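Contents: one structure, followed by commentary.
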Amino acid sequence: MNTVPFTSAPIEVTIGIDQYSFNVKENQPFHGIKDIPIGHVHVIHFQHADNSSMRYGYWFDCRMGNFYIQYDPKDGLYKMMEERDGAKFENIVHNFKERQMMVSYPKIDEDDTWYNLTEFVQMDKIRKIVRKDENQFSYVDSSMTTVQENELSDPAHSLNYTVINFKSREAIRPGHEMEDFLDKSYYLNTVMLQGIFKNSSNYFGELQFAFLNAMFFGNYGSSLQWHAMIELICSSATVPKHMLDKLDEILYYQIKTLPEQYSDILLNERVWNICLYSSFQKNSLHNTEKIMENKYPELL
Amino acid sequence: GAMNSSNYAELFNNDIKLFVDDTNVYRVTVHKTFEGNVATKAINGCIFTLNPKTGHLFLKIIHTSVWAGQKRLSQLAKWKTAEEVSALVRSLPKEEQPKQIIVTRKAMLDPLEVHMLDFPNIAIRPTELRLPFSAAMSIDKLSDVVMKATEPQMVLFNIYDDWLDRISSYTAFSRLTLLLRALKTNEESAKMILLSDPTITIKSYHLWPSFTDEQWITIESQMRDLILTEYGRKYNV
């Protein structure tokens, strides 16, 4: 179980750690988060009380280093940093734990939600989507645009998700125009799975990471990416059976975790209705269809 | 974006463009089977691809053999149209290739866009105009060549005959759409108007009769009367 200490909390802020969140008051004696489960990626995220605009946060994996948060009064945000002096860090953490100035990662033992949301998400892949190689953790916020959005403007601050475009030469074989447009199996299995992602695990990982960025930061391009990756599977007539079954589980936990009040903006009516009711895989997502029908029947 | 009443003069500027109409690509007669079920029999169709500035018509005849053994023909017909239009563009010299293709039915947008991926600079556009190009098979010489075809065939026409020697493209297109609108609303009456005077003939190399300017005014007036009448009937007004 690992710890992310906070130097201080000088401004009032709502702090998220994965699917949990705490309100911290201005200059409240908050000094971090302990008992963070080892084995998963995690995200710590922030929304300032005075500007409910720009949610922002850091993806990290405590196995890769000792990380802490420190407010920067010049750039006006909570920044993640790495402490390279291992003894200096253990001493900071132990003092803060002794003074009980840390919240405990509040995981119920029965609860597999975070595992189920991050099953295929790997820090090394995050770091290729979010390019900043001098850090071991990755900053994401509400406003960052994706490579694809940029094509249609600062590249250093882009989300380098895999570009998916159903009306592109990459997606459509010369001479198989109608076939490839109506049955995207070639594009899914040969171009994307065999070619770019190499395996279904890396594809699901990017899908899960795009959803999490949409949910936690309201990142619109991430939402576009999540829906595109779902649609590409559902619009393929030929998908490995293990992928379909895993997809149903992945989407089930995503829909389960989504705030009920955000379904209006994070859920694309066309994609979901097409995927659950018209697509080749209309009958392959039983769990996801059941939770969607009981939780958001208005959308459908 | 979409072509409509507001940007109508764009059709007659000097940027090459084509209208594509797919209405008559997949044509069937519906009939009863011995067992009393219903079945369709396809007949030859055509893609209607028209330069509205010059009148050049690229009539690609769609022979019934293209449907043999195929499923979901009305969907295939859109993609076959898109395939043939793309092949036409590729066959043309670069300086003859269109800068825009306007589809008369929105369901052609995605099929044509996908077939034209190699041509990213050619804009594929819908239109809000209700154009009467379905009535192309009411032009006797076009209907005849489609029905007689025994194999796929492209036939080239000028749908304006020699009118551009005397009138502008805008006026020629207006005459064409009025003629076709009349033939669509009441084919029998429209055709009666066009041939009532046996002394006015159709040249071998033309589609329509050789009316003088004054006779075209009478003809055009007779066509508008036909269209309004029919309309009050259709709607009782």
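Along the chain as shown, residues are numbered 1 onward.
Header says: X-ray crystallography, 1.5 Å.
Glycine is no exception: its Cβ is also placed from the backbone N, Cα and C atoms.
Every protein chain shown contributes to the tally, and the Cβ of B:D21 (mutagenesis position) ends up with 22 other Cβ atoms within 10 Å. Listed in Swiss-Prot as a mutagenesis experiment, B:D21 to N (Swiss-Prot position 1853) is described as follows: Reduced growth at 30 degrees Celsius. Strongly reduced growth at 16 degrees Celsius.
Around the Cβ of B:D22 (mutagenesis position), a 10 Å sphere holds 28 further Cβ atoms from the protein chains shown. According to DSSP, B:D22 (mutagenesis position) sits in a coil region rather than a helix or strand. Among the mutagenesis experiments that Swiss-Prot reports, B:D22 to N (Swiss-Prot position 1854) is described with the note: Reduced growth at 30 degrees Celsius. Strongly reduced growth at 16 degrees Celsius.
Within its own chain, B:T23 (mutagenesis position) has B:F48, B:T104, B:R105, B:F133, B:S134 as residues 6 or more apart in sequence whose C-beta sits under 8 angstroms from its own. Experimental mutagenesis at this site is recorded by Swiss-Prot as B:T23 to A (Swiss-Prot position 1855), annotated: Reduced growth at 30 degrees Celsius. Strongly reduced growth at 16 degrees Celsius.
In the three-state DSSP scheme, B:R105 (mutagenesis position) falls into the coil class. Among the mutagenesis entries in Swiss-Prot is B:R105 to K (Swiss-Prot position 1937), noted as: Severely impaired growth. Reduced growth at 30 degrees Celsius. Strongly reduced growth at 16 degrees Celsius.
In the structure as shown, the Cβ atom of B:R105 (mutagenesis position) sits within 10 Å of 17 other Cβ atoms.
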